[PDB]
Amino acid sequence: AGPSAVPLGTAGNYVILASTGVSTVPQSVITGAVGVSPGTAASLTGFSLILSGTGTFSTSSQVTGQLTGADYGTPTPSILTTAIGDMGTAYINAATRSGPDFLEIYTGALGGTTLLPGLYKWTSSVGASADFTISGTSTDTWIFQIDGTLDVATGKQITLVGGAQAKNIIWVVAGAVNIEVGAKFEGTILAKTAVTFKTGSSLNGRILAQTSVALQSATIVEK
C-alpha cells in the first residue's frame, strides 16, 4: 500500500548530501556517507576532517563512513555532481506526484496522529507538537508533500509501527525543516531550504538538501 517508491539514484548512497554546506556542533554521531557539492570540503564544518591517503575522501570521529566534497581528488567531484543531479531529480519526482490519498489532513498538525500508507499533500506548513506514529507493513510506502515548513517540537518523536521502515518514507519539503532539541524523526528528507537538527535530535533516514544542513550533536542513522 502507498505510492510507488521515489528513485533516489546515487543520492541514495549518502546519509547526508548537501549543496552549500554541512555543519556540526560536536559530537554528532552519523552513520553513512556525507557529501557536499558544489560546496567544497571547506563547507563541511565542525568535523575535524582527516584527509585520506588517496586524497579522494576524508574521515571524522563524527561519521562512520566517508566524507566527500567537490575539491577532492578525481573521481570524487564527478561522483558528487551526479549525486546532486540525482537529488534534484528525486525532489521533482516526489513533488510532482498526483492523486493524494490525504489532502490537508489535520491541517498539518500531526501531533497525536497515526499516518497510514499513502501520498499526502499539504499546501500549509506541517509539524508536530506531540509524539505521532507511522503505521504500515515492511513494504508499504509514504510520500509527504509539504509546501510550507516542517518542524517537530522539542523532545517529540515519530515512532514506526506495524513493520513500517524508514527507507520507505519520503518527506519532500519546500520550506525550512527544523527538528528541535531532542526530537526524533524518521525517513528520507528531500529539502529545498535549510535543514536543522538541533541538540541531541535524531534521524533514522537520510537528508538530501539542496542548500545546507546544520547538525547540533545529532544522531543521524542511514536508512
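Here chain A follows Swiss-Prot, giving residues 21-243 in order.
Recorded method is X-ray crystallography, 0.9 Å.
Using N, Cα and C of the backbone, Cβ positions are placed for all residues, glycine too.
The DSSP secondary structure for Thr102 (mutagenesis position) is helix. In sequence order, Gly29, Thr30 constitute the residues six or more apart from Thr102 (mutagenesis position) in its chain with CB-CB distances below 8 Å. According to Swiss-Prot, the experimentally introduced change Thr102 to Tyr is described as follows: Has 85% thermal hysteresis (TH) activity of that of the wild-type.
A C-beta separation below 8 Å, combined with a sequence spacing of at least six in one chain, links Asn198 (mutagenesis position) to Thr169, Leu170, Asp171, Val172, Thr216, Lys218. Quoted from Swiss-Prot, the note attached to the mutagenesis of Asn198 to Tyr states: Has 40% thermal hysteresis (TH) activity of that of the wild-type.
Long-range C-beta contacts of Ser232 (mutagenesis position), restricted to its own chain and to partners at least six residues apart, with a cutoff below 8 Å, comprise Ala38, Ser39, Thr40, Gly41, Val42, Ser43, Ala214, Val215. Here Swiss-Prot describes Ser232 to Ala as a published mutagenesis experiment; the accompanying note says: Slight increase in thermal hysteresis (TH) activity (0.48 degrees Celsius) compared with that of the wild-type (0.32 degrees Celsius) at 0.14 mM.
While the structure shown retains the original residue, Swiss-Prot records the mutagenesis experiment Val241 to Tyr with this note: Has 85% thermal hysteresis (TH) activity of that of the wild-type. Taking Cβ-Cβ distances under 8 Å and a sequence gap of 6 or more within the same chain, the neighbours of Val241 (mutagenesis position) are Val35, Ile50, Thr51, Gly52, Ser222, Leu223, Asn224, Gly225.
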